[PDB]
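Here's the structure we're looking at; comments come further down.
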Amino acid sequence: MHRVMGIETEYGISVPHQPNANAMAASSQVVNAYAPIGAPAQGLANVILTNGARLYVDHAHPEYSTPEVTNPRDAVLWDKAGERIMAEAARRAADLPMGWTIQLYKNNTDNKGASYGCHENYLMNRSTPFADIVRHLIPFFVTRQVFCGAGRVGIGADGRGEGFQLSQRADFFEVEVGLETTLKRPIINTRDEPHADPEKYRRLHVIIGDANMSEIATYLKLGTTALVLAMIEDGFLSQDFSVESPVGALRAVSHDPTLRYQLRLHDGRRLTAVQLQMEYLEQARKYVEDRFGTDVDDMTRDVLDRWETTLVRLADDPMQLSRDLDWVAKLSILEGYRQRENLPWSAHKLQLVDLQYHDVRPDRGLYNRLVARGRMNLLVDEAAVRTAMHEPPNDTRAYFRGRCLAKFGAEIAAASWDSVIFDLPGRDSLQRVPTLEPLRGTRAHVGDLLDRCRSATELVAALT
Ligand SMILES: Nc1ncnc2c1ncn2[C@@H]1O[C@H](COP(=O)(O)OP(=O)(O)O)[C@@H](O)[C@H]1O
Ligand SMILES: [Mg+2]
Ligand SMILES: [Mg+2]
Ligand SMILES: [Mg+2]
Ligand SMILES: [Mg+2]
Ligand code: NA
């Protein structure tokens, strides 16, 4: 599989025993405690890291945005590195004089009414009609939470309805299509800031997904979506999967973790979320055969196979997926508490456990404690994750960005997705090197050049 993509994750943040601590100040401490090993991004803390990622305060939250990658396995890897970066940043923040003790959560709600975002970004061709993107992604986004959901205790935006639901974010979305990300949240966000030539490219800005801990969930989330987008772009999909009341269906699907809720399609068909997902899987399979046949790459085949297998197991018995899906693993933990301690779904302790699942600390987060016991299926190994904290992917412009920050960090004034700004001794003016093509500036393009250059001056000279 090959499509430029990236994940932004806004982290939940709290300062224990300082319950009214200013969240912007706490977020700033986190980012500023990690900033010694990045460069300012082009008045809150906002930096680029040597792995090509952005780390910044997005109003009330610290946010980590992966470098651009080309496939869902690398998306998992550099997104997981972001969890390690957040944990280390909070650890370092506490070591600084007057530093606060700050807890961070890779989730989407504080269970107190606030909701924050885990955004997926997908490079698309400008020539794809946005109406087609909307028509074909709304039913997919409504139903993919049967394997993408992270689980949530509490029903409704204020979390006071009693029960468990598939997704953290479903209750906070109110419209089908629109521009905002924090109010009147739209299933299809229309932000158009491509960080590339807008005549050729669109960055599809997806805001509906829960942050996932499980690598299988993040992999399926990004991979299945990317396959659906390939069908949209070519014009492959003939069927109209439109659902009658998309916002209502998003919530109803989430509120039924038995996976029996039947959606009403515009054509009167009644399908479960799993069944509509199966119709997307079967279309994906016909599309890959028609465009690739037996020449399908191994990662595309793996995503197709895992997507199909997961849907069959969800239909048979979702609990056999506890090593794979966040909502299933979390539900398993929660049902254990309900059995051991005779707790109803409204018990406050279950909302604490819900949040603990997402704690970035290796010994305190419940997902991390499952991984420590080898109880979750993983796609990458920890050695690779640690490397990915500091080194970029080799096959996007993040390579050029991250390696320049590592090797020429003394001469970088700022950087962003679309440029690196150099300060050369003896040159009066700052030197802006644009990086407009997401697939230029790879190790194949510039690895040897960067190896050879001993200074930013030699690099900048070579590029003009
Ligand atoms: N042209 C593109 N196509 C797809 N992903 C992109 C593109 N440019 C940047 N990205 C990815 O988009 C995300 C941008 O993060 P951020 O700056 O937080 O975006 P936002 O403008 O939504 O806040 C990153 O994960 C980055 O890798
Ligand atoms: Mg962002
Ligand atoms: Mg944000
Ligand atoms: Mg975003
Ligand atoms: Mg932006
Ligand atoms: Na936002």
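Chain A residue numbers are taken from Swiss-Prot; in order, the displayed residues are 1-42, 79-500.
Method of determination (from the header): X-ray crystallography, 1.9 Å.
Backbone N, Cα and C atoms are what each Cβ position is placed from, and that goes for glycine too.
As given in Swiss-Prot:
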type     : residues                       : note
ACT_SITE : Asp94                          : active site, proton acceptor
BINDING  : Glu8, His155, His241           : Mg(2+) 2 binding site
BINDING  : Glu8, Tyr92, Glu99             : Mg(2+) 1 binding site
BINDING  : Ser101, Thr102, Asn157, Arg239 : ATP binding site
MUTAGEN  : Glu8 to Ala                    : Abolishes depupylation and deamidation activities
MUTAGEN  : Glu10 to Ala                   : Abolishes depupylation and deamidation activities
MUTAGEN  : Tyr92 to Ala                   : Reduces depupylation but not deamidation activity
MUTAGEN  : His155 to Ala                  : Abolishes depupylation but not deamidation activity
MUTAGEN  : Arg400 to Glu                  : Abolishes depupylation
From binding-site residues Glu99, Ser101, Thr102, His241, the one whose Cα lies nearest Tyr92 (mutagenesis position): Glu99
Residues among the recorded positions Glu8, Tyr92, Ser101, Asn157, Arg239, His241 that border ligand 2 - Cβ under 6 angstroms, in sequence order: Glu8, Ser101
Beyond the site residues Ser101, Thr102, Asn157, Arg239: chain residues whose C-beta lies within 8 Å of the centroid, for ATP: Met5, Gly6, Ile7, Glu8, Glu104, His155, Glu156
Rounded to the nearest Å - Cα separation of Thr102 (ATP binding site) and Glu8 (mutagenesis position): 6
Pairwise Cα distance for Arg239 (ATP binding site)/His155 (mutagenesis position) [Å, integer]: 12
From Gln42 to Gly79, where 36 residues lack coordinates, the CA-CA distance in Å: 11
Lowest local Cβ density among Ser101, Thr102, which the record lists as binding-site residues, within 10 Å: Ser101
Non-site residues, in chain order, whose CB comes within 8 A of the mean position of the CB atoms of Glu8, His155, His241 at Mg(2+) 2: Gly6, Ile7, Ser101, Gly153, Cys154, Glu156, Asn157, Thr217, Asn225, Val242, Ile243
When distances run from the Cα of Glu8 (mutagenesis position) to each of the recorded positions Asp94, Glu99, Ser101, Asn157, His241, the nearest one: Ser101
Cβ packing number for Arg239 (ATP binding site), 10 Å threshold: 22
Other CB atoms, at most 10 A from the CB of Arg400 (mutagenesis position): 12
